[PDB]
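If you scroll down you'll find the structure; I have some questions about it.
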Amino acid sequence: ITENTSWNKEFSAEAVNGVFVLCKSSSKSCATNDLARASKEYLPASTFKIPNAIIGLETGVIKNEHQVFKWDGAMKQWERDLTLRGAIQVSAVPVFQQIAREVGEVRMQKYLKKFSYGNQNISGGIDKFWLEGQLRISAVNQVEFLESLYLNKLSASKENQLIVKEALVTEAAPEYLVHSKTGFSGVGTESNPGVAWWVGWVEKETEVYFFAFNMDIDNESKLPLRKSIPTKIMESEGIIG
Amino acid sequence: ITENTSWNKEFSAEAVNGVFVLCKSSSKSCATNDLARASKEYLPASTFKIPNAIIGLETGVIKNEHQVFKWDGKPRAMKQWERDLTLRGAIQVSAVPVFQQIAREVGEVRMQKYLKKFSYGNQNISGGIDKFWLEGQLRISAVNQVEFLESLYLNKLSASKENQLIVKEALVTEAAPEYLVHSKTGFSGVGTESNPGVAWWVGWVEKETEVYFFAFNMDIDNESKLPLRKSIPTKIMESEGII
């Protein structure tokens, strides 16, 4: 992994502290704006839905690709029936809290170990460790995890990895496909900021690029930078056009 | 299946002779504009890439989802095909030479077997192994495409579930958090004024927790009308609230 400090310009103009990690073909060929931050570990927030969904399927907590998460009857979002894809792609706190409780802590721990997922610390509450608990993961580790999923190399069936991968598709054109996932822990303060993420991969013609971005957030209006900074960096590398 | 005569309005403007079949939830609930036409059988043209890809994977001719189909540098009919392509790419830019080569490696005995299992059309692959779907005798109806695509959606085709899922991702054409379209076009050519060609668009839409299966075909003798194969069906779906 090499450092490209010229990438800092994209963060500085907005006064944001963050990191971007980008790898072409494999995790053997990565660059970042900040080597130190690239390996610092942050709460995953909703990026945890990726491993949670896979564990859910492997264990049977989630039955199959076509399962519907029906509303039982504070957020409008949480009052609608959702597909797995819908649950991943829109806000659905109650769905994932229930999946995590059903998996349980022993099984959750085994899978995080198999996946080499961050610090693998799930204390803080079975239904909130990824959001207000002790779990932490680096941008580097995100890229490594996502590459394994891309290749179907996680300790999970190929079918379940494929199911999760379809649910992560967010942009589609004939020769350009994007799988990605945001995460956001909440707006913190200047001295105790939250963290926001954007992770995924881009398949462009026959190349693949893995990416992971994170940033400290203390101002609600800065949230969209989680997509625009990586996009600008990717653009300057020639990926987007 | 019932007939929705009001849908004809979308064909009258452009004088198109064709048919749209739309099914909500499953193929046990279908509507179409032309009952006669819905079961009539036509050359599938590039819509055949869907079973061809599944069969390619099942036979091991296509190695896995990440297989790259390398360009040898020699002229192809379309500039868009003159490059290395992934499986998704090859399908989406409808790279005929890539799939002709797949067919040849699959071969007639295996192809016949899989189409029988898939209940694909008239299952007639005479006309040469690398052209039966383009200029040969293979024929499938809009209602048959819908049956086949539902099986694929449900993973009920006689192929591994992994392979059905691979082809499924390769067919994604429109994505949003609660909206996903999987689709494939086809076009046989312009034929003559008297024996015109056929144009297709087939697929399914997942909107919130519902699924809609659809197929459309139309007669065509002028290439400039090609886009109506998407625009007509799209107009009917949007008028039904599928957007």
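Residue numbering for chain A follows Swiss-Prot; the residues present correspond to positions 22-94, 98-265, in that order.
Quick check of the header: X-ray crystallography, 1.9 Å.
Quick reminder: no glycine exception, Cβ is built from N, Cα and C everywhere.
Sequence annotations record features per position, and here Swiss-Prot assigns active site, acyl-ester intermediate to A:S67. Annotation source Swiss-Prot lists beta-lactam binding site at A:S115, A:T206, A:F208, A:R250. Per Swiss-Prot, mutagenesis A:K70 to A is noted as: Abolishes catalytic activity. While the structure shown retains the original residue, Swiss-Prot records the mutagenesis experiment A:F153 to S with this note: Increases resistance to ceftazidime about 30-fold in P.aeruginosa strains PA01 and PA14; when associated with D-157. While the structure shown retains the original residue, Swiss-Prot records the mutagenesis experiment A:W154 to A, F, G or H with this note: Drastically reduces catalytic efficiency, between about 50- to 30,000-fold, with respect to different beta-lactams. Decreases thermal stability, despite unaltered overall structure. Reduces or abolishes carboxylation of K-70. One mutagenesis experiment named in Swiss-Prot is A:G157 to D, and its note says Increases resistance to ceftazidime about 15-fold in P.aeruginosa strains PA01 and PA14. Increases resistance to ceftazidime about 30-fold in P.aeruginosa strains PA01 and PA14; when associated with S-153.
Explain the structural surroundings of these features, please.
Cβ neighbours of A:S67 (active site, acyl-ester intermediate) (same chain, under 8 Å, six or more residues apart in sequence): A:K205, A:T206, A:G207, A:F208, A:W221.
Neighbour list (A:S115 (beta-lactam binding site), Cβ cut-off 8 Å, at least 6 residues apart, same chain): A:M99, A:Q101, A:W102. DSSP classifies A:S115 (beta-lactam binding site) as coil under the three-state reduction.
Secondary structure from DSSP puts A:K70 (mutagenesis position) in a helix.
Residue environment of A:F153 (mutagenesis position) contains 21 other Cβ atoms, counted within 10 Å of its Cβ in all protein chains.
Look at A:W154 (mutagenesis position): DSSP puts it in a helix.
In sequence order, A:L64, A:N145, A:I146, A:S147, A:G148, A:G149 are the residues of the chain that are 6 or more apart from A:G157 (mutagenesis position) and have a CB within less than 8 Å of its CB.
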Taking A:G94 and A:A98 as the modelled residues on either side of 3 missing ones, report their Cα-Cα distance in Å, whole number only.
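Per the coordinates, A:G94 lies 13 Å from A:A98, Cα to Cα.
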Cβ-Cβ under 8 Å from A:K70 (mutagenesis position), same chain, 6 or more residues apart: which ones?
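Listed in sequence order, they are A:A111, A:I112, A:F120, A:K205.
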At 10 angstroms around each C-beta, which of the binding-site residues A:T206, A:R250 has the fewest other C-beta atoms nearby?
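Looking at the binding-site residues A:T206, A:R250, the Cβ with the fewest others within 10 Å is that of A:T206.
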Can you list the residues of the same chain, besides A:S115, A:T206, A:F208, A:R250, whose Cβ falls within 8 Å of the beta-lactam site's Cβ centroid?
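Sorted by sequence, the hits are A:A66, A:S67, A:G207, A:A220, A:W221, A:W222, A:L247.
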How far is it from A:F153 (mutagenesis position) to A:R250 (beta-lactam binding site), counting Cα to Cα, in Å?
22
